[PDB]
Structure formats: C-alpha cells, structure tokens
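These notes are about the structure you will find just below.
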Amino acid sequence: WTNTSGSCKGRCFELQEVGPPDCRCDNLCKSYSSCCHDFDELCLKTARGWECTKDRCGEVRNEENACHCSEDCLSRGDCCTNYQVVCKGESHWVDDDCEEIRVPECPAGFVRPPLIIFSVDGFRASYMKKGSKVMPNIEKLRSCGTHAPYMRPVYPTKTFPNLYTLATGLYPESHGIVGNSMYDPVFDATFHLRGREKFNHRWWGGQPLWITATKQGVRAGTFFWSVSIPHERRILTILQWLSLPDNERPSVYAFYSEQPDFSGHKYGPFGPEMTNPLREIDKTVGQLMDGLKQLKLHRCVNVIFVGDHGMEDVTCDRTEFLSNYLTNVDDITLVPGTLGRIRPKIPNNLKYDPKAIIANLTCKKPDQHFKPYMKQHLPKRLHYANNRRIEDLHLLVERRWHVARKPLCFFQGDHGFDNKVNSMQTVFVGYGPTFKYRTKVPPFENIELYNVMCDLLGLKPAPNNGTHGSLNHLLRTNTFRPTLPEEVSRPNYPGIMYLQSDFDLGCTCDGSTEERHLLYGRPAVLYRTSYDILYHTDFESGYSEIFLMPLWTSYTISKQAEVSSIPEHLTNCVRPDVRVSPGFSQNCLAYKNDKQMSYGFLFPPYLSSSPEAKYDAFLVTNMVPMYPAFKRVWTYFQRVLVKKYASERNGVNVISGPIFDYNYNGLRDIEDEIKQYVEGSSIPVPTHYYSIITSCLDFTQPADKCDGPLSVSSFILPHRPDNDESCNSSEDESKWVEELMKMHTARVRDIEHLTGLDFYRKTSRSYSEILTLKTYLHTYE
Ligand SMILES: *[C@@H]1O[C@H](CO)[C@@H](O[C@@H]2O[C@H](CO)[C@@H](O[C@@H]3O[C@H](CO[C@H]4O[C@H](CO)[C@@H](O)[C@H](O[C@H]5O[C@H](CO)[C@@H](O)[C@H](O)[C@@H]5O[C@H]5O[C@H](CO)[C@@H](O)[C@H](O)[C@@H]5O)[C@@H]4O)[C@@H](O)[C@H](O)[C@@H]3O)[C@H](O)[C@H]2NC(C)=O)[C@H](O)[C@H]1NC(C)=O
Ligand SMILES: *[C@@H]1O[C@H](CO)[C@@H](O[C@@H]2O[C@H](CO)[C@@H](O)[C@H](O)[C@H]2NC(C)=O)[C@H](O)[C@H]1NC(C)=O
Ligand SMILES: *[C@@H]1O[C@H](CO)[C@@H](O[C@@H]2O[C@H](CO)[C@@H](O)[C@H](O)[C@H]2NC(C)=O)[C@H](O)[C@H]1NC(C)=O
Ligand SMILES: CCCCCCCCCCCCCCCC(=O)OC[C@@H](O)COP(=O)(O)O
Ligand SMILES: [Ca+2]
Ligand SMILES: [K+]
Ligand code: NA
Ligand SMILES: [Zn+2]
Ligand SMILES: [Zn+2]
C-alpha cells in the first residue's frame, strides 16, 4: 500500500528512490498509482504556457506558472527556455554561428561533460534531408557535430526492442525484449507495450546504461517519461536537474519523443502532413539548446540525437491473410503486421502442426509478400533466435506489406521489417566537446552505441554485442584502446609423413604462399583445439584434426585470373593428403554411402593456377560435406561469382570455411553440441558456410598491392537439404543464387563469433580501423 496522503511539496521530480508506503513525485509514479495527492497540482503546472512574452519580463514570480520570466528565474533554474532571448536580448542558439568545441567549456563544479540522449521515435534517416527549412536546430547539430548518414536498428524494427538495445548494447535475443508484445512460455505470461505487465523486472535482461552508471557511482536522470507529461515539461525538468547542487546533479539524461512515429503511422513517411511534427520536434530541440545556453552549458554537454527505427509506406490494401493459405487460422495466435510470429492459440496445443503450416506457407503465390522461416533458418545477421520468447515459426514480411491472420484506411505507415531495409534506417548525430566537429562517419549499428555512451561517461561497459573501439572514429577524445585477443591454439606445420599406401579412404582419382594468400595474416584460433597449416600453390588453410576439415581456407584471385573447368575424368577425384594422418581424414566411402549428402571444395578447382596445382584442390583436406541443394549455390559461387568479384574489385582475397551452430546462439559450437554427421561416419556437418571477400578500398590498386583502407563483403550461407527458401530455384542458378546470398550477407564480426577465429591481425591499418571494418555489413540496398 502507498500512502498517497503525503505531499510532493519541494519534491517534484525528485531523483531519490522512494518506496511504499511513502508516496512518490517522479515519472514512474503515475504508472504505479503511487503519486502523492498533489503531484499533478504541484509538479505538472501548465499556467501561461511554455514561453516568455515581452509583457512578462521581470514579472513578479507566480508559483502557479509553468515556467518563469521573473528576474530570479535563472539562479532558481526554472526560466522558460526563451527567457533571455525575449527578456535580455540574447540570441536563440540556432541563430548562432557554429564554432568548434575543442574542450568542454563547463561552469565551476562540472567535473565531466554531462551526456543528454535525445531519442525520437520513428525518425527515418531520410527525414534529415528536409534540412534547415524544416529542422533548423537539428540541422545545426547535424552539420556542426558528427553525423552518420543513417544508423541501423535491430530486428524487429519496432520501439521496445530498439530502445532497450540502445540502452544495453545487446541483441533482443539476449536482452529479452524481443518484441513490443511477446509471450513467455515459462512465465506463461504476456508482455505488451501498453499495460502493466511490462513494469515487472523479470522481462528485462542485460544491464541498461542507467544501472551501469549507478553501479559505478555515476548519477542518472530518468530514462522513462509518463506519456501524460508534455515534452516542454520534460525539457524544463532536465534543465532543472542540470541546475542542481554539485552533489545532486546527474551526469546522464534522456529525453524521449513519441513523434514523428505517431504521424508517420497516420500519414505515411512521405506525407505532406509530416512537416508539422518534424517542426515540433525541432522546436523542442531548440528549447533544450536555448535552455542549455541560458545555463552556460551549450559548449559543455554532449548531446546524442538518435532514433529507434524508420518508417515505411504500409496501407490496408497491402495485407496478406494467413486464412488464404491455412484451413484453420482460429487455432493459431499470430503476432502480426510487418513481421509474423506464430504459436498455437492454446499454449502447448498438441495438435499444432508446424511442418504442415510451413509447407502451406512456402512459395504458394507467385507474388507472395512474406516468407516463412523456422527461426534457426533466419539470416544470421538478424541474431533473432536464441530466446524462448521467439516463436519457432517466423514470417519475414516484404517491405510495404502487412501479414494478418484473417480479413475479419486509418494508417499509411508502419515499421518492423528486416533491419537492412532502407526505410527502416534511423538517425544518429553526436554534438559536443567529445564528438568530432563537422565530421561524417559511415553508417553503423545501434548495438555499438552503449559502449560509446559508457566511454562518454567514463564507465566500464557490461558485456554486450558491440565491438568496443569500432566507433572510436566518432570521438575527439575518450576513445577506447582495444587490445588484440590472444591466440589460444598454435598450428602444427606437418610435412610428409605418410604414403598413398597408408590410406584406405575409399577415394579414387584417375612462401610465396603465406605472404600471398594470407594478405592480412593468419586468423588466430581463440579456443583450444588441434590444427595444421597446409600450404598449396593456390591456397592455404588451417586444417582441423578434430573437425576433419579446414576451419578456414584462404586464397587470392587476381583480376586477370583465368577460370578453367573440372576435366571429366577428375569429376569424382579425391586424393588423400600425405601430410595428414589417415585417422585425421574424411573418407569418400561415407559419401559414396550417404544417399543424401555430397561434398564440395573450399578452394575451387575452377580457379587453379595450373593442372599440377588443380590436383591439389582435390585433396581430401580441401573437401567438406555439402547437400546437393547447397552445392547448387556453392558451385555457382565458386565458378561464377568469385571470379566476377575479382574482376569488379581488381582481384579479391577470399577466406571460406564451415560454421557449426546447432543451438542457434550465434556462437561457435563445441564438439558436444554438433548434432549431425555424414552417414556412418564422424565427419561433422556444418550448419552454414562462410566466405569473407576482401579487396582494396581504392579499386585502382590490386587486392595484393593495397596501400590503404580495405573493402570487405561477407556471407553466412545456410547449409540446407533443399532450396525451399528460394522460390525461383527451379530456374537456372543465375536467376536466384545471388538473391539468396544478398539475404545472408554478414559482418566479419558475425563470422568471428560463429568460428572462434580472429581475422585481420596483420595489416597496415589501426586496430580501431580494423574493428570498424569487421563490423561493416554490405546491405545491397
Ligand atoms: C551478445 O552479448 C551477450 C552478453 O555478453 C552474450 O550473451 C551471453 O552469452 C554468454 C555465453 O553463452 C552467457 O554465459 C552464460 O551465463 C550463464 C549465467 O547467465 C545468467 O547470469 C548472467 C549474469 O548476470 C545474466 O546476464 C544472464 O542473463 C540471461 O538470462 C537471464 C535470466 O533468464 C535473462 O533475463 C537475460 O536476458 C539473459 O538471457 C539470455 O542469455 C541466456 C543464456 O544465459 C539465454 O538462454 C537467453 O535466451 C538469452 O539469450 C543469466 O541471468 C551461465 O550459467 C553459463 O554457464 C554461461 O556463463 C551469458 O549469460 C549471456 N549474457 C547475456 C546477458 O545474454 C551473447 O552471446 C552475445 N551474442 C553474440 C552473437 O555474440
Ligand atoms: C499517511 O500520510 C498522512 C500524511 O502524511 C499521515 O498523517 C499524519 O499522521 C501522523 C501520525 O498520526 C500525525 O502526527 C500527523 O498529524 C499526520 N499528518 C497529516 C498532515 O495529516 C498518516 O499517518 C499516514 N498514514 C499512515 C502512517 O498509515
Ligand atoms: C494446406 O492447404 C490445402 C489446400 O491447398 C488444405 O487442403 C484442404 O484440406 C481440407 C481439410 O484439411 C480439405 O477438405 C480440402 O479439400 C483441402 N482443400 C483443397 C483446395 O484441396 C490444407 O488443409 C492446408 N493445410 C493446413 C495445415 O492449413
Ligand atoms: C540509453 C539508451 C537510450 C534511452 C533513450 C530514451 C528512452 C526513453 C523511454 C521513454 C518511454 C519509452 C517507451 C515509449 C513507448 C511509446 O511511446 O510507444 C509509442 C508506440 O507508438 C510505439 O509503438 P511502435 O511504434 O509500433 O513500435
Ligand atoms: Ca552454438
Ligand atoms: K552421396
Ligand atoms: Na524452391
Ligand atoms: Zn518506435
Ligand atoms: Zn511506430
């Protein structure tokens, strides 16, 4: 019980923690039915609005007014934000010339620059193009500070998963807020963006910035605002907190606006009606900046202006209905809209038939505007599977569309789609002493910001999914010095120690390498295992004696490299490898015998330097288990695409290899976790194959003679026994394989998690630059 009879006198928006039976006067109070009886009256004044007028200057203080224009308002810290402009002849901040802030200029008592995070909901990256005509304050922040052309949100591209990702540095599958709505089958309870269940702490994992701050003795303002508190009051409150005594003043502040998301939903992102909400947000940014200038803080504070996701054109007329595909949709519950998650309506309903449902949802209309996936099959870049709150059955919905359960308008915009979709990208601007001046940076992912905010506050971040150092280039100072991970396992370098006669595998056949095929140094193995370096004319590899295949195969292909064929008499040519024991080798009998599984090669014979070399490609230590379905993809990649890349990029360095992730947690499987082997054998079957293709950013220089920055694209291709994912796969590979690959684009960092390898250890670039390179995602948008 809360004694609501107390008073919020002298307590409005107090920062001190106050639990029952004492009544409260903060933001969460309304949400908890714990506000004191005079909270609304004392703390939410509205009288006379939010702006000083000339006729109010030097007024006598009336405590009933929303903000003040009396002579004492300054030292009391509660002037209207425009007080000085109107009453003292000052200029609005936006009207002042931009000037580099080379070190913080903070008042006496400020030990470090405060951080203010200004979050805007549904702020599409492209809205910034409206510029100073619509958003003069924001445009000044953008042009004079550090800006990205866009920031990538996490999937699903909705509010709760993204705000909490911003706060934690974690993927939703890790922090637990995997949707605006979700069902937890262990709680047997349902979370919604609106309602009280979300206030229960059991939903919220990781360690959000305010807790990290607090546990390290840095004070935080609120990271929650009751919907009923107007934006102007939120701004005045932050400014009041900044005026507090040195021993009370917080170091980090958050402001949140539910616009322009609301108007985006109503009118769509390209609507003329979007101008007004964008103007209003800009006015709010102006209030804050004018307010900060009034406090002599405008060259002291670091401001982050950041969105949660973008906004797409989505109307009633573009809705797919499951009832068109499935006979009894009343027996399933669908999380619907710009994504789909399906579970039985009755939890644990034994008649639920997911394989039948998936079959009925697969490539059933030529223009089908969604695609079903079991969650383990979703692109690995989405990192959306390792959580009990994520339904096994997912629908990835095409941009501009909705999926609904059944037919049983007032919106023109929505969001939630695949986070690489252009319309879903959002905004990032950093302004203040710690950010760079007039600097543009490449787009980056929102998971990276928590580390940077910790940097801006002198905090040590909790374990998260950012790559710390990858955003050092946004910062003038306070950068984080990364350190190379230490190699755990050193390679064996086996020479010849066997003769062909030593091998009974069932197979039949009728320097200057390390320097030239490992342009960036050998990957470091970061786990305990046993493996061999193997040199060849055309390629090098780290062959695992445990997994009976290479962890990685590395080779360079010149722009003018020639593509040869595989002679008919060598079709089935597999050769034992006299450097590796028979006992540490695969055997062809297992393949001959497995009716479903074939094999492929990591270094493609098609790219051999010479027939004497080409014969090396057929070694048993270059072979990996591949389903025929996958071979269709891999052969096209090996034969057509690698050369095509080399031609377009002026040669390419390639590293390819297997990935094992049977429990879909995005991390290298240990031996015990591998669940599939080639029939009759102990040859483990990869769940995915990766390839990392590197070249010179300056395409005028060949991959192997690159003086400066690198260019990289990578993929993590699912190793599946069919091509059901690709609706056009009955056609020639040239009509569908690249499309599949684009969907499964990946960051090098993703591959590192999944393999326990560390790449790019020997280059001429800074470690920070390499970290940026490793987080890059080639999106194909
Ligand atoms: C993204 O970055 C994160 C953060 O580093 C990585 O996630 C970590 O992975 C490691 C290694 O697999 C896990 O280690 C295990 O930890 C558990 C003990 O975990 C408990 O205690 C820790 C510490 O307080 C706590 O953070 C954990 O929180 C998990 O469980 C909570 C309670 O249900 C839940 O509220 C929270 O959301 C989180 O759930 C997530 O992780 C669990 C696995 O623990 C997973 O099943 C769930 O579906 C979510 O994904 C928990 O209370 C030990 O028993 C093990 O031996 C081992 O030490 C970490 O727990 C985990 N940390 C977090 C916060 O998720 C990701 O791997 C990384 N992803 C990629 C791709 O790189
Ligand atoms: C709930 O709050 C009210 C107001 O604070 C409490 O009222 C006070 O009670 C004490 C103890 O009897 C009196 O001495 C004061 O005169 C009261 N103050 C006022 C202004 O009414 C009340 O006690 C609280 N209820 C509880 C503790 O259960
Ligand atoms: C998958 O779709 C087929 C229709 O293509 C459904 O088949 C119907 O099944 C009902 C009873 O299950 C039969 O009475 C109808 O004759 C079938 N329709 C047609 C057009 O052949 C099937 O039910 C669907 N499966 C699921 C799980 O929804
Ligand atoms: C440190 C990391 C960044 C912290 C930033 C500030 C967080 C402020 C939280 C303010 C209160 C946040 C929750 C607001 C919920 C809300 O107002 O949703 C409006 C809905 O229409 C969104 O639905 P949708 O657009 O469909 O996802
Ligand atoms: Ca795993
Ligand atoms: K076979
Ligand atoms: Na198909
Ligand atoms: Zn949102
Ligand atoms: Zn929205």
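Chain A is numbered as in Swiss-Prot, which gives 51-458, 468-569, 589-859 for the residues shown.
Placed from the backbone N, Cα and C atoms, the Cβ positions cover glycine too.
In the three-state DSSP classification, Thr209 (active site, nucleophile) falls within a helix. Note on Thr209 (active site, nucleophile): other Cβ atoms within 10 Å of its Cβ, all shown chains, come to 22. If you look up Swiss-Prot, you'll see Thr209 marked as active site, nucleophile.
There are 19 other Cβ atoms within 10 Å of the Cβ belonging to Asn230 (mutagenesis position). Taken from Swiss-Prot, the feature 1-hexadecanoyl-sn-glycero-3-phosphate binding site covers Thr209, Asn230, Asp311, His474.
Long-range Cβ proximity for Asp739 (Ca(2+) binding site), meaning a same-chain Cβ under 8 A and a gap of 6 or more residues, is found for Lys430, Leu745, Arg746, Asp747, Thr765, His766, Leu832. Per Swiss-Prot, Ca(2+) binding site is recorded for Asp739, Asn741, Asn743, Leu745, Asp747, and the stated evidence type is experimental evidence.
Positions annotated as domain 'SMB 2' by Swiss-Prot: 98-142.
Here Swiss-Prot describes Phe210 to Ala as a published mutagenesis experiment; the accompanying note says: Reduced lysophospholipase activity.
Contacts of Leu213 (mutagenesis position) defined by a Cβ separation under 8 A and a same-chain sequence distance of 6+ are given as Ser169, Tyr306, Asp358, in order along the sequence. In Swiss-Prot, a published mutagenesis experiment is listed as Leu213 to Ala, annotated Reduced lysophospholipase activity.
According to DSSP, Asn230 (mutagenesis position) is assigned to coil rather than to any helix or strand. Quoted from Swiss-Prot for the published mutagenesis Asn230 to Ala: Reduced lysophospholipase activity.
For the published mutagenesis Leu851 to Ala, Swiss-Prot gives the following note: No effect. In the three-state DSSP scheme, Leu851 (mutagenesis position) is classed as helix.
Here Swiss-Prot describes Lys852 to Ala or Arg as a published mutagenesis experiment; the accompanying note says: Strongly reduced catalytic activity. When Cβ atoms from all protein chains are considered, those within 10 Å of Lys852 (mutagenesis position) total 22, not counting its own.
There are 21 other CB atoms within 10 A of the CB of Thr853 (mutagenesis position), with all protein chains counted. For the published mutagenesis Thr853 to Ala, Swiss-Prot gives the following note: No effect.
Same-chain neighbours of the Ca(2+) site beyond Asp739, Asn741, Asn743, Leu745, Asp747, judged by a C-beta within 8 angstroms of the site's C-beta center, are, in sequence order, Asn436, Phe738, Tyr740, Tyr742, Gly744, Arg746, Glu751, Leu832. Taking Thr853 (mutagenesis position) as the reference point, none of the recorded positions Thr209, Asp311, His474, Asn743 has a C-alpha atom within 10 Å of its C-alpha. Each residue contributes its Cα atom, and for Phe210 (mutagenesis position) and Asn743 (Ca(2+) binding site) these two points are 22 Å apart. For the recorded 1-hexadecanoyl-sn-glycero-3-phosphate site, residues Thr209, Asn230, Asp311, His474 set the reference point as the centre of their Cβ atoms, and the other residues of that chain within 8 Å of it by Cβ are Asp171, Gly172, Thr207, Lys208, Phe210, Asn212, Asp358, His359, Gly475. Of the candidate recorded positions, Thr209, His474, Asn743, the one lying closest to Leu851 (mutagenesis position) when CA atoms are compared is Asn743. Considering other CB atoms within 10 Å as the measure, the emptiest surroundings among the recorded positions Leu745, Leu851 are those of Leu745. In sequence order, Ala435, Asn436 make up the list of same-chain residues 6 or more apart from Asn743 (Ca(2+) binding site) whose Cβ falls under 8 Å from its Cβ. On its own chain, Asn741 (Ca(2+) binding site) has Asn436, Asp747, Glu751 as residues at least 6 apart in sequence with a Cβ closer than 8 Å to its own Cβ. Taken residue by residue, the domain 'SMB 2' (98-142) breaks down under DSSP into 13 helix, 3 strand, 29 coil.
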